[PDB]
Amino acid sequence: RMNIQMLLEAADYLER
Amino acid sequence: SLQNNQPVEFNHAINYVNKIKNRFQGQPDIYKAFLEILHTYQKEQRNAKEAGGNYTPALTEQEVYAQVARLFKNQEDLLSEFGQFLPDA
């Protein structure tokens, strides 16, 4: 799955 | 666990999200908004896939495009890069 879940983990990564 | 094995997509993801956070660094409201949108879409998609089959989501790909479009004015560039992630629906 690559469309939304990807951007989700990315943001959660940079954030914390 | 994912399924892909290309570290390129990950890099592109961080670049985009970072681009938005930087472009809207002044207004943290816009950033938090977009995030909440994606989060909601996730809970909806999962609910449907967990409901077995009989279920009607309230937030789909088209619905997200519309909402993000209204919130993102004069910024079709970002909306485009976001739509690219969406498969052939």
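All chain B residue numbers match Swiss-Prot; in order, they span 295-383.
According to its header, the structure was obtained by solution NMR.
Backbone N, Cα and C define each Cβ position, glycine as well.
Under the heading domain 'PAH 2', Swiss-Prot lists B:300-383.
DSSP assigns B:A307 (mutagenesis position) to a helix. Within 10 Å of the C-beta of B:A307 (mutagenesis position) we count 21 further C-beta atoms, all protein chains included. Recorded in Swiss-Prot as a mutagenesis result, B:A307 to V carries the remark: Greatly reduced binding to MAD; when associated with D-308 and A-311.
Mutagenesis annotation in Swiss-Prot: B:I308 to D, described as Greatly reduced binding to MAD; when associated with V-307 and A-311; the structure shown retains the original residue. For B:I308 (mutagenesis position), the number of other Cβ atoms no farther than 10 Å from its own Cβ, over all displayed protein chains, is 16.
The note that Swiss-Prot attaches to the published mutagenesis B:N309 to D is: No effect on binding to MAD. Sequence-distant contacts of B:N309 (mutagenesis position), defined by Cβ-Cβ distance under 8 angstroms and a gap of at least six in the same chain, do not exist.
The Cβ of B:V311 (mutagenesis position) has 24 other Cβ atoms within 10 Å, all protein chains considered. What Swiss-Prot notes for the published mutagenesis of B:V311 to A is this: Greatly reduced binding to MAD; when associated with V-307 and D-308.
The annotation that Swiss-Prot gives for the mutagenesis experiment B:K326 to A reads: No effect on binding to MAD. B:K326 (mutagenesis position) carries a helical DSSP state (H, G or I). Annotation for B:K326 (mutagenesis position): no spatial neighbours, criterion Cβ-Cβ under 8 Å with sequence separation of six or more.
Sequence-distant contacts of B:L329 (mutagenesis position), defined by Cβ-Cβ distance under 8 angstroms and a gap of at least six in the same chain, do not exist. Among the mutagenesis results in Swiss-Prot, B:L329 to A has the note: Greatly reduced binding to MAD; when associated with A-332. The residue drawn here is the original one.
In Swiss-Prot, a published mutagenesis experiment is listed as B:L332 to A, annotated Greatly reduced binding to MAD; when associated with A-329. According to its DSSP assignment, B:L332 (mutagenesis position) is helical. With a cut-off of 8 Å between CB atoms and residues at least 6 apart in sequence, the same chain places B:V358 near B:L332 (mutagenesis position), listed in sequence order.
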For the domain 'PAH 2' (B:300-383), the number of residues DSSP places in helix, strand and coil
61 helix, 0 strand, 23 coil
